[PDB]
Amino acid sequence: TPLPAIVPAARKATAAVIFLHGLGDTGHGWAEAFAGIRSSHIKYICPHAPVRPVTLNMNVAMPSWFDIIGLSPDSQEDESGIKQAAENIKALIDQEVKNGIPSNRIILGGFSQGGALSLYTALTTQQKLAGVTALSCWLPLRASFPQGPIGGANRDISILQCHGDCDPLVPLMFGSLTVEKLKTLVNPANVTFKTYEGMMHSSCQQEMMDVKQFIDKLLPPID
Ligand SMILES: CCCCCCCCCCCCCC[C@@H](Br)C(=O)O
């Protein structure tokens, strides 16, 4: 475990954002993107997934939270991997609670596979979270979720899901079908879908402005 890239709070941290990068990345690029929208009282934590073989691309070894097999809803998914990665995320949250920031003052998010992991984590933890930012991603192991609202700790969590309309790796329709399913799993009044014209498998400045607004609305100052 190389230590996560962190954007510290100015001097007094009362909330945290845990953000998981996408395939092949480290946590550093996203931590700098978050510094550009940082709020004084918010700690930003971007852990790094470990290098591992990735079945999708000739087994090439690169950072990935879990193995990626295919690009299709009919593709087999790395169930043991996703769940183990999910357990590791909850341990990272629990450690922040011990550090001093309650779980309901923490937003979990990610990009692509990291956003997939963040959604799955948020929907399976009894750790009540402040919200989720899911960027260009999808809901993994979707068939494992029974009908109806999950109930559970995060039945009311607020979710911001973002997706470029020219993404060639996670087609926009995957994000769209994901948000609509999320709206049957948690309270639909707290789920926001935003799309970005021209954007591919990347980020853009308007999207980062919507994430900042989302984070600041749900994690407002307490001083
Ligand atoms: C309700 C949900 C319906 C659609 C679910 C289908 C999921 C298919 C996703 C394929 C993976 C895309 C790979 C992205 C890589 Br570049 C990464 O980050 O690992």
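The numbers used for chain A are those of Swiss-Prot, and the residues that appear cover 8-230, in sequence.
Note that Cβ sites are derived from N, Cα and C of the backbone, with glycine treated the same way.
What Swiss-Prot says about the mutagenesis result for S119 to A is this: Loss of thioesterase and lysophospholipase activity. All chains included, 24 other C-beta atoms sit within 10 angstroms of the C-beta of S119 (mutagenesis position).
Annotation comment: Swiss-Prot describes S119 (among others) as active site, charge relay system, evidence class experimental evidence.
Counting every protein chain shown, the Cβ of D174 (active site, charge relay system) has 20 other Cβ atoms within 10 Å. In the three-state DSSP classification, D174 (active site, charge relay system) falls within coil. What Swiss-Prot lists as active site, charge relay system is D174 (among others).
The annotation active site, charge relay system is assigned in Swiss-Prot to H208 (among others) on the grounds of a curator's inference. DSSP classifies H208 (active site, charge relay system) as coil under the three-state reduction.
When the Cα atoms are compared, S119 (mutagenesis position) and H208 (active site, charge relay system) turn out to be 8 Å apart.
When the alpha carbons of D174 (active site, charge relay system) and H208 (active site, charge relay system) are compared, the span between them is 5 angstrom. Classification of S119 (mutagenesis position) by DSSP places it in coil, neither helical nor stranded. Around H208 (active site, charge relay system), the same-chain residues at least 6 positions away in sequence with a Cβ under 8 Å from its Cβ are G29, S119, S143, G171, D174, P175, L176, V177.
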